Amino acid sequence: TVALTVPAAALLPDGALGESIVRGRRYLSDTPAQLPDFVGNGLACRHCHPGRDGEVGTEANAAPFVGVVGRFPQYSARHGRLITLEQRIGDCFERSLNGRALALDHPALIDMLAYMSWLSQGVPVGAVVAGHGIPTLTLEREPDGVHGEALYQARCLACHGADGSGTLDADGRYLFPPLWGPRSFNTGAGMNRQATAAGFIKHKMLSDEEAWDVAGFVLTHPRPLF
Ligand code: HEC
Ligand code: HEC
């Protein structure tokens, strides 16, 4: 692999590319408000692809975008063929954001691509960045939703709510995003898979057993059908 580094915002170029990158950051950070026609729930991309210092997609094991551009096109089993990064983004609009894919030449999509390309600056095409994706966590027993409920009350509820509906900020963006219900990701999202949710929770915060069980509890709840 190659190491994950984040480029310096102060070194963004003047001109069309720089402006595009800045818009791309905003689309990824503030998606429901910036792209209402395409977002069907309360989630922004940053809610599963966090970053520090206002950036999005810069954290190891939380599916960083650093280095993503050089890994596409790639095979997708759901499509049964190679897909582009633009298509992958559309899939997450449809699934994680319970919405509608942007046209493949939509200016907002291109800005998001520009931003991801900026994050990927210096990464060799084809190279894998350390910390890419969300590593799965799989245990050799069923997740215990009863244990998970107790864990949720003790470790998660204060932020994500008794009803999993999250906490809004003063500007109507989710400070703490919804984990289930009509404003959360739909059943088509990767986060709806036990081992992915467990892995995400494990790394973004728990023991392996606790992460496994609390993920199980979270995933017992209704959410929109894809
Ligand atoms: C107790 C173990 C839990 C569980 C099961 C989850 N969380 Fe959180 N969470 C918080 C914030 C600000 C985010 C957005 C991403 C970030 O900036 O770090 C999240 C994100 C999640 C997700 C993915 C998004 C979604 O809506 O599904 C999941 C599955 C998730 N969390 C589960 C904030 C908090 C907290 C405030 C300090 C606490 C405590 C937790 N989360 C605890 C948990
Ligand atoms: C949680 C419900 C998510 C939201 C909201 C978004 N994404 Fe996502 N994304 C998520 C997971 C669990 C994964 C799989 C990680 C892995 O192990 O590969 C992804 C993956 C992507 C990718 C591919 C990353 C890679 O191949 O390394 C891209 C390009 C991506 N996601 C983009 C993206 C955008 C633009 C979003 C807002 C529209 C978005 N995602 C929201 C979980 C979630």
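Going by Swiss-Prot, the residues shown for chain A are 32-236, 244-264, listed in order.
Determination method: X-ray crystallography, 1.4 Å.
Positions of Cβ are set from backbone N, Cα and C atoms, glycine also.
Annotation source Swiss-Prot lists domain 'Cytochrome c 1' at 44-158, citing sequence analysis.
There are 21 other CB atoms within 10 A of the CB of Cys79 (heme c 1 binding site), with all protein chains counted. DSSP assigns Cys79 (heme c 1 binding site) to coil, not to a helix or a strand. If you look up Swiss-Prot, you'll see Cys76, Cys79, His80 marked as heme c 1 binding site.
Sequence-distant neighbours of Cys123 (mutagenesis position) (same chain, 6+ residues apart, CB-CB distance under 8 A): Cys76, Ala220. Quoted from Swiss-Prot for the published mutagenesis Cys123 to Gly: Loss of function.
Under DSSP, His191 (heme c 2 binding site) is assigned to a helix (H, G or I) in the three-state scheme. Summarising the annotation, Swiss-Prot assigns heme c 2 binding site to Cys187, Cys190, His191.
In terms of local Cβ density within 10 Å, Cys76 ranks first among the binding-site residues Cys76, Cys187. Flanking an unmodelled run of 7 residues are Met236 and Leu244, whose Cα atoms lie 7 Å from one another. Listed in chain order, the residues near the heme c 2 site other than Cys187, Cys190, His191 are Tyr183, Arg186, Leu188, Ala189, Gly192, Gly197, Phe207, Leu210, each with its Cβ within 8 Å of the site Cβ centroid. Highlighted here are the binding-site residues (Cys76, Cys187, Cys190, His191) whose C-beta falls below 6 Å from ligand 2: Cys76, in sequence order.
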